[PDB]
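Visitor: There's a structure below that I have some questions on.
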Amino acid sequence: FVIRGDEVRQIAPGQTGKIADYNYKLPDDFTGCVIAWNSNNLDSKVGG
Amino acid sequence: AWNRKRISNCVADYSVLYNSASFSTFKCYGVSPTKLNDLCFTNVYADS
């Protein structure tokens, strides 16, 4: 999926946030790996 | 010259901020934000 620049902290186990509680959540004992990188040149376009 | 204010005799829902809140940096000490609406607080001091 795609997230916003400020929401880096939100996609992580155990904390709060709009994205966790309403959009994408993880278990309290999650195992795995999380990667996040900017794609401004990829997803953004003129006019938004 | 940080500004200080004392607050009392009111209701302190925190979800109401998230209608248009924009806080890149958030931190709590000695409490969970989740439980914020489930607690009472004798002294409320706000510094800005």
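By the numbers in Swiss-Prot, the shown part of chain A spans 400-447.
According to its header, this structure was worked out by electron microscopy, 4.0 Å.
A Cβ is built for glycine as well, from the same backbone N, Cα and C atoms used for every other residue.
Quick paste from Swiss-Prot:
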type	residues	note
VARIANT	A:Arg408 to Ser	In strain: Omicron/BA.2, Omicron/BA.2.12.1, Omicron/BA.2.75, Omicron/BA.4, Omicron/BA.5, Omicron/BQ.1.1, Omicron/XBB.1.5, Omicron/EG.5.1
VARIANT	A:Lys417 to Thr	In strain: Gamma/P.1
VARIANT	A:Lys417 to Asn	In strain: Beta/B.1.351, Omicron/BA.1, Omicron/BA.2, Omicron/BA.2.12.1, Omicron/BA.2.75, Omicron/BA.4, Omicron/BA.5, Omicron/BQ.1.1, Omicron/XBB.1.5, Omicron/EG.5.1; May enhance affinity to human ACE2 receptor
VARIANT	A:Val445 to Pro	In strain: Omicron/XBB.1.5, Omicron/EG.5.1
Visitor: Taking 10 A as the limit, how many CB atoms besides its own sit near the CB of A:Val445 (variant position)?
Guide: 4
Visitor: Does anything in the same chain, at least 6 positions from A:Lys417 (variant position), have a Cβ under 8 Å from its Cβ, and if so what?
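Guide: Looking at Cβ-Cβ distances below 8 Å from A:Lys417 (variant position), excluding near sequence neighbours, one finds A:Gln409.
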Visitor: DSSP three-state call for A:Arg408 (variant position): helix, strand or coil?
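Guide: Going by the DSSP assignment, A:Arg408 (variant position) falls within a helical segment, counted as helix.
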Visitor: What is the separation, in Å, between the Cα atoms of A:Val445 (variant position) and A:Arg408 (variant position)?
Guide: 28
Visitor: For A:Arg408 (variant position), just count the other CB atoms lying within 10 A of its CB, please.
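Guide: Looking across every protein chain shown, the total is 14.
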